[PDB]
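Here is the structure we will look at.
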Amino acid sequence: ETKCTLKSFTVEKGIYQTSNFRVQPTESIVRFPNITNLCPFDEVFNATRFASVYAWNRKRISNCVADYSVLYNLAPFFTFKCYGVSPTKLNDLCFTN
Amino acid sequence: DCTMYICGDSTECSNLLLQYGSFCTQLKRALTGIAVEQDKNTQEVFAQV
Amino acid sequence: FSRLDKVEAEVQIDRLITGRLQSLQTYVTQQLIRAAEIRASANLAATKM
Amino acid sequence: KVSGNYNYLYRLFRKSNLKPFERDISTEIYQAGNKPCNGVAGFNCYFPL
Amino acid sequence: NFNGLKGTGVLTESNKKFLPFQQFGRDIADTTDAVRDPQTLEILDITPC
Amino acid sequence: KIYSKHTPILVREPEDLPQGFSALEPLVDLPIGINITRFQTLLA
């Protein structure tokens, strides 16, 4: 190891420093709430009528499980491009509201 | 330390750091140069008998 | 990493690697200056002895 | 709609610019002339929807 | 992976008393070191290996 | 965000405000979205 670090084939008497020391993790733990309420995306997207531009409505989505996999499964969803989060990474995060 | 200060607990971060050359190799050499010299100052002042 | 796509997160992560990397050099350069005045003061102490 | 869907509306004039996420729907008559316009839309004052 | 806080360390118990509106703990370095498990609401402390 | 600092058992004449440190704490958070510019405080 010290031969490789010093880029020489022989090392003279002394004290030399080499690679660091670290302890690898043993396993992994993942924690998330227990609600399973299946947020109503289809209610919003497949609504019979939509509001006007000048009087756009605000809807609250909370206390439910978000699943955008089935949402993106729809063919005619074209104009989809997101700023804060990459669009493919919406199934592994959490939001306040 | 080279990496744990910059890319601590991020294995993929260290891979990108290798593309910046031999930066911290200088730092380990430079910081060692100070440390060894500090012992020589004490030898010069006191060790005279 | 987990919030942005890997295609352009390199641009974001690069501007943060350089930001921390430049911080270390300023610290090291300070140490070389400080080590210069201490060594210039240990020789005076050795001469006094 | 083939026969004409006219339940969706917009605006052509507003007195001032708005802050983001603003919240009100005032459909009052908007005028362009110096003289005040009240009641029905007339000269230099027209229906804003 | 406490609610998206990816990292490595040893999870131990803590005696600091978070307020009801407090969930995350920080320090001088501005790196998280105290989180509360969403399911069972004890307060934990995070220190690196 | 609702910041309430209610001190009971304060033995003093009303006069003016006393001397002390007040640390307003958000008792409850309620995310509606609307903004308010006018209101009236109810009293019993």
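What you see of chain E is 542-590, where the numbers are those given in Swiss-Prot.
Per the header: electron microscopy, 3.7 Å.
Using the three backbone atoms N, Cα and C, a Cβ is placed for every residue, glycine included.
Under the heading of natural variants, Swiss-Prot lists E:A570 to D and annotates it as follows: In strain: Alpha/B.1.1.7. E:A570 (variant position) carries neither a helix nor a strand DSSP state and counts as coil. Taking a C-beta cut-off of under 8 Å and a sequence gap of six or more, E:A570 (variant position) has no contacts in its own chain.
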